[PDB]
Amino acid sequence: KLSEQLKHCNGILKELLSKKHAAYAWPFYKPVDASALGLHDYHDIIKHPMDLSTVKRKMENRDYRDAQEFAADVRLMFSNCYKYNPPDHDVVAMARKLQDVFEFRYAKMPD
Ligand SMILES: CNC(=O)c1cc(C(=O)NC2CC2)n(Cc2ccccc2)n1
């Protein structure tokens, strides 16, 4: 079950990183460089940064023991975006679209 469910998670992760979703996935590829972007309040508002490169490293290192732990990091990434940004910002529209991809495929988890 656990290996099988984590392979489903790895499949989802590969899809989120694939060219298919690149138009709206790209802000989530790497850690937010707050200083580079002039977001000098980012790390005061976001206590637990998360991004797909960190999720990929954790998957590669067999850090995730189950699908629930993987999903918590993916949703933390989206939640950080919804917490920090005005809700009408382009990056929030991009987060909503990538979260739709994630949630619909995560829901197809093998039992
Ligand atoms: C996960 N990334 C973020 O939460 C984030 C927040 C921001 C940003 O500049 N937000 C403004 C309101 C202060 N940016 C830069 C960006 C990405 C896409 C399109 C335009 C700007 N990425």
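For chain A, we keep the numbers from Swiss-Prot: what you see runs 345-455, in order.
Positions of Cβ are set from backbone N, Cα and C atoms, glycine also.
Feature annotations, reproduced from Swiss-Prot:
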MUTAGEN   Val376 to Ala  Abolished binding to histone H4 acetylated at 'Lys-12' (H4K12ac)
MUTAGEN   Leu381 to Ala  Reduced binding to histone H4 acetylated at 'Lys-12' (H4K12ac)
MUTAGEN   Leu383 to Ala  Reduced binding to histone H4 acetylated at 'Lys-12' (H4K12ac)
MUTAGEN   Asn429 to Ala  Abolished binding to histone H4 acetylated at 'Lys-12' (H4K12ac)
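All features noted in Swiss-Prot, drawn onto the structure.
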residue : record               : contacts (Cβ under 8 Å, 6+ apart)
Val376  : mutagenesis position : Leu383, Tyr386, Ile390, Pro393, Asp395, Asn424
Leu381  : mutagenesis position : none
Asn429  : mutagenesis position : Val435, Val436
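The Cβ neighbour count for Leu383 (mutagenesis position), using a 10 Å radius over every protein chain in view, is 15.
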